[PDB]
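Below you'll find the structure, written out as structure tokens, and then a few comments.
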Amino acid sequence: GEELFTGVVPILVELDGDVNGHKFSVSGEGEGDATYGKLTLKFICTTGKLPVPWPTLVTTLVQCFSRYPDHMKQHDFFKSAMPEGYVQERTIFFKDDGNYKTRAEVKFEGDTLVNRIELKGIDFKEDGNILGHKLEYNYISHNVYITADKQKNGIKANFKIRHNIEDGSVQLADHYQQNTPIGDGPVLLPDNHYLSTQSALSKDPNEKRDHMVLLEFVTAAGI
């Protein structure tokens, strides 16, 4: 699978979401260059206004584009599962608010890497930081801690995203993740390590639809 990532790969993302009965869709397009752990993406809310803050959807909206150092290449589950792909599931617990549960399939469709996602949010406060749109549109930088899951022939991960609220405080989003291969071939089950991830959020000045531009870097480390 690693052979598939040696140059620049086109990405497509498609998300259907329902948070407290507020239904929405997001489409994304861009490119990934795993050699440099580099992702360039643009996401569009295709149903009108996004009912949650864009920063809360970043993590859900392709860790196969991580740069694994040469000395850690035997720990890259994500690429090993390609082209058949993997299922990525999360529960994201927003402290003192609701939770997202997400299920995604990440696979190649020809030469394009596709991430198709369903997201379901419940228990949110209607005037809280998520449904009330109180989060800053900020750089996001944290480590994704990975461990092997031998029973599912895959991995688990956990991490905390600290979203700045507009009043200077923090909205914690505790992430629990599991990935399992779609195909039955061998996959690389890693030793414990992390992905150092940085996502820079911006706007396209010519774009009038509700949208998010991202420049993201993802680098494996810890060994």
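Shown for chain A, in order and in Swiss-Prot numbering: 4-64, 68-229.
Heads up, header says this was done by X-ray crystallography, 1.4 Å.
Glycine too: its Cβ is placed from the backbone N, Cα and C atoms.
What Swiss-Prot says about this protein:
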- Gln69 to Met: In Citrinine; leads to excitation and emission peaks of 516 and 529 nm, respectively; when associated with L-68; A-72 and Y-203 (MUTAGEN)
- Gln69 to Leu: In RSGFP4; increases fluorescence and shifts the major exitation peak to 489-490 nm; when associated with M-64 and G-65 (MUTAGEN)
- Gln80 to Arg: In Azurite; shifts the excitation and emission spectra to shorter wavelengths and increases quantum yields compared to BFP; when associated with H-66; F-145; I-150 and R-224 (MUTAGEN)
- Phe99 to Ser: In alphaGFP/cycle 3 GFP; improves folding at 37 degrees Celsius, reduces aggregation at high concentrations, and increases the diffusibility of the protein inside cells; when associated with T-153 and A-163 (MUTAGEN)
- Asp103 to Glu: In mut1.27; shifts fluorescence lifetime from 3.03 to 2.85 ns; when associated with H-145 (MUTAGEN)
- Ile128 to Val: In EBFP2.0; shifts the excitation and emission spectra to shorter wavelengths and increases quantum yields compared to BFP; when associated with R-30; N-39; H-66; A-72; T-105; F-145; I-150; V-155; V-171; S-198; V-206 and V-224 (MUTAGEN)
- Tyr145 to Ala: In Cerulean; leads to improved quantum yield, a higher extinction coefficient and is 2.5-fold brighter than ECFP; when associated with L-64; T-65; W-66; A-72; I-146; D-148; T-153 and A-163 (MUTAGEN)
- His148 to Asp: In Cerulean; leads to improved quantum yield, a higher extinction coefficient and is 2.5-fold brighter than ECFP; when associated with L-64; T-65; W-66; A-72; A-145; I-146; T-153 and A-163 (MUTAGEN)
- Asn149 to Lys: Increases fluorescence at warmer temperatures such as 37 degrees Celsius. In Esmerald; leads to brighter fluorescence; when associated with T-65; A-72; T-153 and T-167. In VisGreen; leads to brighter fluorescence; when associated with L-64; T-65; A-72 and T-167 (MUTAGEN)
- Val176 to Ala: In mut2.1; shifts fluorescence lifetime from 3.03 to 2.50 ns; when associated with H-145 and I-198 (MUTAGEN)
- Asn198 to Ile: In mut2.1; shifts fluorescence lifetime from 3.03 to 2.50 ns; when associated with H-145 and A-176 (MUTAGEN)
- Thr203 to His, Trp or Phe: Results in significantly red-shifted excitation and emission maxima (MUTAGEN)
- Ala206 to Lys: Abolishes the tendency to dimerize and leads to monomeric fluorescent proteins (MUTAGEN)
- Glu222 to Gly: Suppresses the 399 nm excitation peak, leaving only the longer wavelength peak at 475 nm (MUTAGEN)
- Query: Which mutagenesis positions (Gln69, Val176, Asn198, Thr203) fall within 10 Å of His148 (mutagenesis position) by Cα distance?
  - Reply: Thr203
- Query: Among the mutagenesis positions listed here (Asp103, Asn198, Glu222), which has the Cα closest to the Cα of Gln80 (mutagenesis position)?
  - Reply: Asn198
- Taking only the mutagenesis positions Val176, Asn198, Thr203, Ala206, which one has a CA atom nearest to the CA atom of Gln69 (mutagenesis position)? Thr203
- Given the mutagenesis positions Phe99, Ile128, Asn149, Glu222, which lie within 10 A of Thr203 (mutagenesis position) by CA-CA distance? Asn149, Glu222
- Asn149 (mutagenesis position), number of other Cβ atoms within 10 Å: 15
- For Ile128 (mutagenesis position), name the DSSP secondary structure in the helix/strand/coil scheme. strand
- Query: In terms of DSSP three-state secondary structure, what is the assignment for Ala206 (mutagenesis position)?
  - Reply: strand
- Message: Please give me the CB contact count at 10 A for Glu222 (mutagenesis position), counting all chains in the structure.
- Response: 20
- Quick tally, other C-beta within 10 angstroms, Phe99, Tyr145; top of the mutagenesis positions is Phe99
- For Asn149 (mutagenesis position), the one of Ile128, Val176, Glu222 that lies nearest, given that the mutagenesis positions are compared by Cα: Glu222
